[PDB]
Every structure is written in C-alpha cells, then in structure tokens.
Amino acid sequence: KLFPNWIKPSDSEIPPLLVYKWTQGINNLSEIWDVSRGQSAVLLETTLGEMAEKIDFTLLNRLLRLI
Amino acid sequence: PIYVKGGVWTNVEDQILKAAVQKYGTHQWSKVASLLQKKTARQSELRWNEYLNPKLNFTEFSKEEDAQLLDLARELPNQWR
Amino acid sequence: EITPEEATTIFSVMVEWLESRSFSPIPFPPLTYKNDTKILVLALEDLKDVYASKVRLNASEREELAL
Amino acid sequence: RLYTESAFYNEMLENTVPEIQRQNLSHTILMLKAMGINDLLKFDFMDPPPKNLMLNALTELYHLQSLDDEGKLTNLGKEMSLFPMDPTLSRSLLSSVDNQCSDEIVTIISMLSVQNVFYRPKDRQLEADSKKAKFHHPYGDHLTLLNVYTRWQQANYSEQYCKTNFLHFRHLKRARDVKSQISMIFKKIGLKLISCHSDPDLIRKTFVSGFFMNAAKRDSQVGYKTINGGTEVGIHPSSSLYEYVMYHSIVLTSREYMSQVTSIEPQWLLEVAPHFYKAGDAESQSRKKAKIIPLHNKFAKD
Amino acid sequence: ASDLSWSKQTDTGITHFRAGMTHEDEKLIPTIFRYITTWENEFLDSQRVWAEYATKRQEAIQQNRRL
RNA sequence: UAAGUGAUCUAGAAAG
C-alpha cells in the first residue's frame, strides 16, 4: 500500500471508468451543490509541467532509499 | 549460419574496428559493423566509445584524483556517467 | 534548480508520510519468493507483446527475443 | 459366461492372485525383522513378491526410524512391533502425548481405522453435503473426523441421529470399539493419555509425524504435487480447500487424486522430519524443491 | 449542424441535420456507434452484474460449493 | 389549442 487510492492512472479501472467514478465522488459529496449559505465549489485542473523532466537523481536516489 | 550478434572482442577484431574508425570516422557505425562479421553496429560504437578510443585514459588516479572520485560518489550517488 | 533547503523540506515531508503509514520498505529480492517465477512471466509476456504482431524484426529486436 | 471357452481355458490366469502379490509390504517387513529374518529376499514364500516392493518398504521403514540403514531394528522399531497397527498411524499415536493431544489423536486414529462415515446419496448430495458441513473443519479433514466422533458420543445423541445427519452408525460404532481397545493398549504400555485445552496445531504436528512422506503442495500447473515421487494429483472431490497438505490416501482412477487431506505448515515438516525434508534428497529444482528453498531461507533462517 | 452563431453562445437543441458521408443510391449503412454499449449503460450494468456475482459468491459460501 | 414544403461536394490523364 505505497500508492494511496487517490493516484489515478494505475488503479485497475478504465480511464472512462475513472472519470465516471470521479463524477460520482463529486456528486456524492455531502451537500456539494448548495448555493444557499454562500457555498462555492472550485475544481482545479492543472498539469505538473516537466514533472519527470526535472527530477534530480541525487534527491530521487535518497527518496527511493526511503521506500 | 545466420544468427544474433554479440560475443567478446578478440584483439584482431578490435584492431580491425580501429582501422575502420580511422577510415570511415566515428559516425558511420553501420559500415564498421558490416566490416566485422561477428559484432553489431551498436556494439561497435559502444566499444569505440568505452574502450578503444585513444582520447580516453586508463592511467591510475592520483591521491587527489581518488579524493575527487570518492567525493563525487559521496555527493553524486551512482550517476556514474 | 532545487534549493537544498527545499530538498530537505521534501525529505522531511516524505519521511513524515511513511512514518504515519508504518510502510515497511521493499527488500532487495532474494531467492525466497513463491511469486518470483510468476513475476518473471509477467515481464516476459509484456515484452513479448511488442513482438507478437511484427513478424519482420530488427537485430536488437531479434536479440531481445532470443533473451 | 460372456467370453469364449478358449478365453476361459487359456487367457484367464489360474489364481489372483495370492494376497502377497497385491500388497504394500511395510507391515510385512517389520514383522519379518521382528521375527529375526535378516535376508528378506530369500525368505521362502510360496509365491515371492516383486523384490522392488520389498526394497521400497525397507526404505520407508528406515525413514520412519523403525529400522537403521543396515536394516536392523531400532528401539522405535521394537516398540512399534508391539502394536497391532499401520506404522504411520501407530507412530502418530505413540508420540501424541509429547504434543499434548493424545485423547484427540486416539479419536482421529480410531476414525482412520474405519470407512468414510459420511453418507452421500447420488440424488441427495446438497442435503448430505450440508450435514457434513456441520462437522467440517476447513483445511482439516482429520479434524473433521475428530468433530464427528465427538458429536456421536455427545449427550445430545438420539436413536436415529446418524440417519438424520447422513452418518453411517456401523462405522462410527466400530470406531468407538476401536477407540476403547486402543485406549486399553495406551494404559497397558504407559502412554501417556493426554489432551490440550485448545490446539489444532498439535494435532496437525502429530499427524505430520507419521505421515510426512504423504505430503503434497499446491502448484499452478498440476493442482497439487506430491513430495514423494513428484506426482501430479488433484484433491479428491470429497474435499474443497479454502499450500501444503498431508493426505491419508492416493486414489488411482483415470486421474490421480489424494483423499482425506489436512493442511500443514511446511516449517513443521522441516522441524519434525529434517532427514526427509533435506533439500539434497530433492532432485534438480522442481516446484517443490524450489518452494522448500524459500521456506528454509526467507521464511526460517532470517 | 445547429445554428453556428447561436450555438457558440448557448447549447441548442439540435435543429438542422447536415448530410455527412453521403452517396448516390443511399443504402443506410449502419454506424459503429450503435453497436458499442455506451459507457453509462456499461457502468450501471457493471454495478448490477458485479452485485449479482457478490451475492452468488455469498450463496456459494453458505452452500459450500464452487460457483 | 396539437405533423411531416424545401437546401444534395465530388467525378480523370501524364509523368513520377
């Protein structure tokens, strides 16, 4: 149980399936759609730009030596 | 018989490769490979890069150089290239 | 690019995380495994997946297949 | 006769065959050794058995420690010969006080000395299987035998209780009389009769102690592979398991099965029979030899 | 092909159908999209069938049989 | 106070 549930791609569920699940999760949040008491939702999509392309081996090495 | 390439660098073979390199230069590795019936292009190029090229050195390291090395190991962990 | 302070912080974070998890690290794989063979079979299968379709193969490809 | 007169006169063998050519000779060799017969090959049988059957049975008795390697009786082989029993069962039963479960093992042994007590009619399988499941110990057919006998002797018994639970009264009654006769021998020879408050590990260890050569391991290709001879075997239908088992019986039909099976920890196989589970005795490195090597290394030394 | 200038502002109900891949002597070639189970259906369906499987597994356990 | 009018691109020859 290294990688927690929240990491998507490897889950053993299909990308459309994943999407569907995400949607379900969003819906199933407790009183998420209320706009009465100034309730305000925000969804933040962003890309971790060059996430692999600037991993330093030193730091990476030490990190791995943890796991 | 046709087969998959590999094996070990016999001295004659090495010499031949060197000759080829003199002839065709360090970026036509296909031709040089072809010249050697046993060894591949990639293999050849690697060999040239690693062992055979004269602008490398295999002289032992001075104490200062040893220090530099081991210090590098300490600081850059096993990024040996 | 990484400031050493930043690196340190990162290390602290990750350490904290696994600390919270009781995450025992992955060992260097010995001769112990009942799965070892099974594991091997997966990797080979994956590799084979490249080569089952394309009948005409390169030299490198051929070598890989042989291996 | 649904055959020709010529087939009767010429093709049928005269006699089956005498019983000696249709047996394992494990008990017979131990008897001949206790009688003082050194040369078993030249014992004057009216019809001699195949020499290989005698040699295999000498080898088994050496593994059980009843004989030494020079083919002489040990203290254990002399004590074993005093019991009117198979050697594996007798040895399991004698040692059972050391493992604090002699009372339970005296029951299991008496049950193994009778036929299968569970009735399963062809057209009434589901009701019969459900009644057996009242007594069934998962991964533990030998413990299932203990549970049925204990219920059969319970105060909650009634006249037709065996019929209403699909149990053969004749076989359970025979197992009781065998248990009483066995218990009288335990008292006569000073065995100590003992039990534990709660322990299925000890019963399994005792059963291993006699039956360590009748072991099989779960494997992906064969279902199960026997420790002795490396035979591909299935579990016999009567049992569904939830990776090592001991079996009472090897059943040969059009396929090979093992019947009457109890799960065992394979560390206990190494502990209880280290001479037999010596990795040198295992040729090459097939699935069993391979799985024994992790158990010795990764699951025991470290 | 709805009203392109309006459609940019708000979603319209589809009003006008353009002819896509046409032909003379138009035999109504069926699409592929009709013969693939659309994802939502697949997922509700999945939930059903897996639930069923779960239930029967329990039945098997209770009955002590191979399902 | 409760239907179906209508918008219909192409398009073949050479040499490679």
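Note that chain B is numbered according to Swiss-Prot, with residues 5-85 shown in order.
Recorded method is electron microscopy, 4.2 Å.
Cβ coordinates are placed from backbone N, Cα and C, and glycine is handled just like the others.
Taken verbatim from Swiss-Prot:
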MUTAGEN   B:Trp33 to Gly  No effect. Slower growth and thermosensitivity; when associated with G-84. Complete loss of function; when associated with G-52 and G-84. Complete loss of function; when associated with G-52; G-84 and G-102
MUTAGEN   B:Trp52 to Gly  No effect. Slower growth and thermosensitivity; when associated with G-84. Complete loss of function; when associated with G-33 and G-84. Complete loss of function; when associated with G-33; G-84 and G-102
MUTAGEN   B:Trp84 to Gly  No effect. Slower growth and thermosensitivity; when associated with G-33 or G-52. Complete loss of function; when associated with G-33 and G-52 or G-52 and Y-102. Complete loss of function; when associated with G-33; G-52 and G-102
Give me the Cα-Cα distance between B:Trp33 (mutagenesis position) and B:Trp52 (mutagenesis position), rounded to a whole Å.
10
Can you give me the Cα-Cα distance between B:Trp84 (mutagenesis position) and B:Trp52 (mutagenesis position) in Å, rounded to a whole number?
18
Sequence gap of 6 or more, C-beta under 8 Å: which same-chain residues meet both conditions with respect to B:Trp52 (mutagenesis position)?
B:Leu21, B:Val25, B:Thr30
For the mutagenesis positions listed here, B:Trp33, B:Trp84, which shows the highest count of neighbouring CB atoms within 10 A?
B:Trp33
Could you say whether, by DSSP, B:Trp84 (mutagenesis position) belongs to a helix, a strand or a coil region?
coil
